[PDB]
Amino acid sequence: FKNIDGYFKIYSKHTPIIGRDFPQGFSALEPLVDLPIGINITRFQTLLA
Amino acid sequence: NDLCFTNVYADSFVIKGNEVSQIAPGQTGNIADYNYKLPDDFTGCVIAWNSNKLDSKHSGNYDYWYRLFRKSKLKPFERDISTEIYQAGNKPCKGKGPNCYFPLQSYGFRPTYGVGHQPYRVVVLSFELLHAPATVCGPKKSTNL
Amino acid sequence: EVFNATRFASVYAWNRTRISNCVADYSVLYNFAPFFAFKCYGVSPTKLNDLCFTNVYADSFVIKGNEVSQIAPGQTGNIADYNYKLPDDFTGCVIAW
Ligand SMILES: *[C@@H]1O[C@H](CO)[C@@H](O)[C@H](O)[C@H]1NC(C)=O
Ligand SMILES: *[C@@H]1O[C@H](CO)[C@@H](O)[C@H](O)[C@H]1NC(C)=O
Ligand SMILES: *[C@@H]1O[C@H](CO)[C@@H](O)[C@H](O)[C@H]1NC(C)=O
């Protein structure tokens, strides 16, 4: 994620990979959505299930 | 009317006469530095028309607001809505009066000022001419490829 | 010597002192007076110490409370019309304590 001039950009690529975790083989990222929020962001948090 | 823009941002606000001259890429002044700042590589339009009929009445009207006291400069296209008293000297003072000043003062408007003090209604239009699926266009023909 | 004065003249005869050939540190103005109106028009009150001025005029006069709000560019009243009129293009600050 990033917030250059608003325009919230989200990139992703799924792969039940090696399964190890942060793997090593190279992997690009395919953007999914790009939506112009244009607000101030400084802190970040994650939700659970 | 013959371009394609990805997205358009319309920012609208009433400012005074000299402030119209102030509003421009990278200008100087307590509006350009603490109230609103356009990016230097701005690609858009600024619109300003006189409004003495909607921002004025008998006995005056002090509804509007503007900031003169900010801890730092204003980054382009960033809002700093907040009511924090400016620090003076080294006092953690929280209040009005001496060396404890309210950041924002009235933009008081009356039907009888000078042109430089008249209630100019300013709206700015921001375009994004980059390589992306555009949204906004004008007249169009759909000749077959 | 303009803020430690003892006989600030009346508004009808506003003493005008000419300030030149000096370095204008505004903390000496900041410490001498517990302000109540330090409104500025042409320049930013935070940004006074980084500018060079060809000349500085300090008009001093003691006046009533509401008349403090009266004193401003483009104003009216018995003082703004007959005693002291601030021009519409004023590049400076006013101080009331
Ligand atoms: C956003 O808010 C944080 C926290 O108040 C502040 O440090 C930062 O300068 C702000 N910036 C923008 C872009 O509004
Ligand atoms: C006048 O000068 C004296 C001596 O420095 C100082 O103590 C006092 O605070 C000053 N008062 C004003 C009003 O400037
Ligand atoms: C300004 O003139 C008045 C006249 O009454 C005087 O009392 C005051 O001391 C003068 N201020 C100066 C010369 O700084």
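What you see of chain A is 194-210, 212-243, where the numbers are those given in Swiss-Prot.
Note: Cβ is positioned from N, Cα and C throughout, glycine not excepted.
Swiss-Prot has this to say about the protein:
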{"type": "MUTAGEN", "residues": "A:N234 to Q", "note": "Increased resistance to neutralizing antibodies"}
{"type": "VARIANT", "residues": "A:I210 to V", "note": "In strain: Omicron/BA.2.75"}
{"type": "VARIANT", "residues": "A:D215 to G", "note": "In strain: Beta/B.1.351"}
{"type": "VARIANT", "residues": "A:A222 to V", "note": "In strain: 20A.EU1"}
Around A:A222 (variant position), which residues of its chain at least 6 apart sit with Cβ under 8 Å of its Cβ?
A:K206
10 Å Cβ neighbour count around A:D215 (variant position)?
6
Just to confirm: which same-chain residues, 6+ apart in sequence, have a Cβ under 8 Å from the Cβ of A:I210 (variant position)?
A:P217, A:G219
Between A:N234 (mutagenesis position) and A:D215 (variant position), how many Å separate their Cα atoms?
32
Other CB atoms, at most 10 A from the CB of A:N234 (mutagenesis position):
10
Should we count any of the recorded positions A:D215, A:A222, A:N234 as near ligand 1, judged by a CB under 6 A from one of its atoms, and which?
A:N234
Filtered A:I210, A:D215, A:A222, A:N234 - recorded positions with C-beta under 8 A from chain B:
A:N234
Is A:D215 (variant position) helix, strand or coil when read with DSSP?
coil
